[PDB]
Amino acid sequence: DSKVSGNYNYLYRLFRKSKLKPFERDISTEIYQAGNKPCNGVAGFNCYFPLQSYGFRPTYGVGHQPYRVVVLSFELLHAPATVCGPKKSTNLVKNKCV
Amino acid sequence: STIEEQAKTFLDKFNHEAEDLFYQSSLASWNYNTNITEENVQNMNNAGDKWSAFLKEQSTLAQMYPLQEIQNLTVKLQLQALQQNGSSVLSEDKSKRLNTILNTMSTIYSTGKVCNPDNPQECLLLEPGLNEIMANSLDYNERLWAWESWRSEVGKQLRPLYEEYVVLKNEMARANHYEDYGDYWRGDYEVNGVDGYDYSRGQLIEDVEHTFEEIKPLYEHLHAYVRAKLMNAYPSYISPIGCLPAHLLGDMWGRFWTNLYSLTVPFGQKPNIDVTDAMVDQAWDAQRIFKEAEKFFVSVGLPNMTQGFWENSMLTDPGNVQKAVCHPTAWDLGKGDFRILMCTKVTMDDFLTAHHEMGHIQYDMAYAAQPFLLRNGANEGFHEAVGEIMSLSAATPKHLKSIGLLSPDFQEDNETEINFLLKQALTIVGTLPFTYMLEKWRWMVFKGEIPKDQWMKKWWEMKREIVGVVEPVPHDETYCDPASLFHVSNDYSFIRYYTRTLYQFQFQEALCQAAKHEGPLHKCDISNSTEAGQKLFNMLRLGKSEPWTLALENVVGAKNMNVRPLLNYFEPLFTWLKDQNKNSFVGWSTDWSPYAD
Ligand SMILES: *[C@@H]1O[C@H](CO)[C@@H](O[C@@H]2O[C@H](CO)[C@@H](O)[C@H](O)[C@H]2NC(C)=O)[C@H](O)[C@H]1NC(C)=O
Ligand SMILES: *[C@@H]1O[C@H](CO)[C@@H](O[C@@H]2O[C@H](CO)[C@@H](O)[C@H](O)[C@H]2NC(C)=O)[C@H](O)[C@H]1NC(C)=O
Ligand SMILES: *[C@@H]1O[C@H](CO)[C@@H](O[C@@H]2O[C@H](CO)[C@@H](O)[C@H](O)[C@H]2NC(C)=O)[C@H](O)[C@H]1NC(C)=O
Ligand SMILES: *[C@@H]1O[C@H](CO)[C@@H](O[C@@H]2O[C@H](CO)[C@@H](O)[C@H](O)[C@H]2NC(C)=O)[C@H](O)[C@H]1NC(C)=O
Ligand SMILES: *[C@@H]1O[C@H](CO)[C@@H](O[C@@H]2O[C@H](CO)[C@@H](O)[C@H](O)[C@H]2NC(C)=O)[C@H](O)[C@H]1NC(C)=O
Ligand SMILES: *[C@@H]1O[C@H](CO)[C@@H](O)[C@H](O)[C@H]1NC(C)=O
């Protein structure tokens, strides 16, 4: 995920009015207003674009290099029989009290 | 919202964009410095101009947050570091004229040529040849010629430029509420509103003048010893009760006395430790040196090297054709990218320079978590002191014979210890009067206490009185001997070299008591002790977050700079010199001059 010259295709938000709620997603790109004056949809003084971006380069240190994250989350609402793991059965014998 | 939460939100965006742009510019600069071509010179200049334009725009944007309503001192430190106009408070005409005279003065210093009276087609620059005559020659007349001609041909060109530079710089500094340019320079040591760690700008002068009053009894005995030793190389040219002629001191200005060692060696039949044949005979290369340095640093409890340091650094001179400035520097490109650029041979001075530069690398690795603007030393004297104590500790016979470079027994004698202490005194002690006197002259000139028709008079009166050296030829007000030094004609402050020399020995004595050393101070090795490492790391990790009077206290235990550790370091040499000057005359008289006869 890193290119010499900069991989500017990975964004992240750093300005928001309030903290996110668990498992909430926000993809809006409206202009954050830091002061008390409206700016009506144009950056400038006290109004910032909310999305920054990682300029990934291969000559970075561990801690500034890209890491791929996958989060698995399990769900038990009410269903009787659902996705479950694999088992391995036993051989079937005959002519013996088993 | 007030006005303090908006400054924080501004500082966030600034930090993110500034870090990105600075990494780009530093990568361009490195790519040029390690591989000199023509397109690299422009690929680097574009990034430099982009960075400077971004910095200027953000600096004019940061003015809209008044510094009176900020209560956090970290936010206030960052804003005050970003709000300073510096230049650009002058008109356009005045700024252009100032940059013009700066470039002219630098060019005159760099390309000035002086040649022979008997062969006018043999002209010598300073760098290749004048400070090679002044370093190696033992001819009185040739040294006199090289000393006089450099100041009479190139120094006289710098006077009408320096006179205008002073005025323009004072005008720039007074528009920033600073009273003069010298106060602007002293403003690096200022601390405001910490309630116990404050520091004025006029307090630096008092501190410097009170610490210099205690180095005089050691410098006087060193001066008398060097004088009695020079009265054998140049008989019938030095007076046993007078000052020293300025052209016999070892280099063009007399900044270091280190080249007088062959003349003033105490016991010249005892060669001092130099493990260079053992390195070559044990098959050491440029990587073994840096592995040993990294091992020394990890011994006290400090981290390894970042694994991007071994792949990206340039530790040897690139062979085929890859023209590169071979000057040891530690690079801090940002974003976790630490590199060292140096072209090492297999010697002992390179073995010590490795430790010196890895000290800088460790200091940079320490404070890498601070905000972008708070990533530096506590003041201008901290980084080089931290780098210098490492080469102090790595060069002792105790350390060298634990590596394997000295024979396992190697009984030491006191004569070689005196040799070593004297060789160290010619570089460390011989430069403090020079530095103090030069910066004092510049301060008094910027302040206006020396009118422009008494510059050379006061220069040479102070050189006779404080330093104890006399000129061999009179100099009227058409000369400029200060401007003939690099730091004066190139607009650099000079007091960092004085405070660094004191912080260095304060740090070393503070770290030698945590390692539980017992002998004299010049024998201390802080390796294998994790308490000294922790004391040092407690200061390395701060950066410019806290006042320098606090960062100093975290290692030493005091708030102000002290000179007693230096005299403690040089005590044995002091006793030896005190016994060697029994029939000499300690001191000098400001009346004798080499021409007044
Ligand atoms: C040093 O810089 C020069 C010029 O910038 C490089 O020379 C060329 O670089 C391009 C870059 O892709 C190569 O495609 C060419 O093959 C290079 N030509 C030659 C004659 O070298 C040079 O590669 C740089 N050196 C290093 C070690 O990066
Ligand atoms: C404003 O000042 C407070 C303390 O006066 C700072 O709080 C510190 O914040 C850092 C990280 O943000 C923590 O590691 C410290 O433990 C905090 N200190 C205290 C005493 O709580 C705060 O960081 C300052 N504002 C900014 C933007 O840095
Ligand atoms: C930096 O320079 C500016 C002018 O170049 C100084 O003047 C102030 O600039 C701000 C921003 O435009 C104005 O709001 C003020 O009215 C100006 N005059 C003042 C404050 O008297 C500014 O003072 C300088 N700042 C510093 C810290 O030196
Ligand atoms: C730091 O401590 C280590 C560990 O004791 C020292 O290394 C040992 O030194 C002894 C004495 O010569 C040897 O017998 C061992 O073989 C060494 N062990 C290792 C793993 O190297 C080291 O010499 C000490 N360093 C300093 C500078 O005193
Ligand atoms: C190095 O140490 C030796 C021995 O400790 C010193 O030699 C003695 O010096 C004293 C002082 O004058 C004399 O009284 C003794 O007679 C000396 N010993 C002998 C065997 O003659 C020597 O002076 C010391 N050198 C330095 C430079 O300190
Ligand atoms: C440093 O690196 C060496 C490998 O050369 C490793 O064995 C050691 O554990 C490392 N030490 C630290 C403190 O990272």
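By the numbers in Swiss-Prot, the shown part of chain A spans 442-539.
Recorded method for this deposit: electron microscopy, 3.5 Å.
Using the three backbone atoms N, Cα and C, a Cβ is placed for every residue, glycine included.
The following features are taken from Swiss-Prot:
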VARIANT   A:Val445 to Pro  In strain: Omicron/XBB.1.5, Omicron/EG.5.1
VARIANT   A:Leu452 to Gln  In strain: Omicron/BA.2.12.1
MUTAGEN   A:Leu452 to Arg  Increased resistance to neutralizing antibodies. Decreases HLA binding to NF9 epitope. Increased binding affinity to human ACE2
VARIANT   A:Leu452 to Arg  In strain: Delta/B.1.617.2, Epsilon/B.1.427/B.1.429, Kappa/B.1.617.1, Lambda/C.37, 19B/501Y, Omicron/BA.4, Omicron/BA.5, Omicron/BQ.1.1; Contributes to cellular immunity evasion and increases infectivity
MUTAGEN   A:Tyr453 to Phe  Decreased HLA binding to NF9 epitope. Increased binding affinity to human ACE2
VARIANT   A:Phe486 to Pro  In strain: Omicron/XBB.1.5, Omicron/EG.5.1
MUTAGEN   A:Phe490 to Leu  Increased resistance to neutralizing antibodies and human covalescent sera neutralization
VARIANT   A:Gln493 to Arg  In strain: Omicron/BA.1, Omicron/BA.2, Omicron/BA.2.12.1
MUTAGEN   A:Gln493 to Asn  Reduced host ACE2-binding affinity in vitro
MUTAGEN   A:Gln493 to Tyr  Reduced host ACE2-binding affinity in vitro
VARIANT   A:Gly496 to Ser  In strain: Omicron/BA.1
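Cβ neighbour count for A:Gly496 (variant position): 20 (other Cβ atoms within 10 Å of its Cβ, all protein chains included). Around the Cβ of A:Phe486 (variant position), the number of neighbouring Cβ atoms within 10 Å comes to 13.
For the recorded positions A:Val445, A:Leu452, A:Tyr453, A:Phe490, A:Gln493, the ranking by surrounding Cβ atoms (within 10 Å, all protein chains) places A:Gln493 first. A strand conformation is recorded for A:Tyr453 (mutagenesis position) in the three-state DSSP classification. In sequence order, the recorded positions from A:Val445, A:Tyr453, A:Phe490 that place a Cβ under 8 angstroms from a chain B Cβ amount to none. Proximity of the recorded positions (A:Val445, A:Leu452, A:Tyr453, A:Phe486, A:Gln493) to ligand 6: a Cβ under 6 Å from the molecule is found for none of them. Ranking the recorded positions A:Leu452, A:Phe486, A:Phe490 by the distance of their Cα atoms from the Cα of A:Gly496 (variant position) places A:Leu452 first. Checked against A:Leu452 (variant position), the recorded positions A:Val445, A:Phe486, A:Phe490, A:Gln493 differ in C-alpha distance, with A:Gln493 being the nearest. Taking Cα separation as the measure, A:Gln493 (variant position) is nearest to A:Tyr453 of the recorded positions A:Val445, A:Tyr453, A:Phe486. Cα separation, A:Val445 (variant position) to A:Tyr453 (mutagenesis position), rounded: 20 Å. DSSP gives A:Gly496 (variant position) a strand state.
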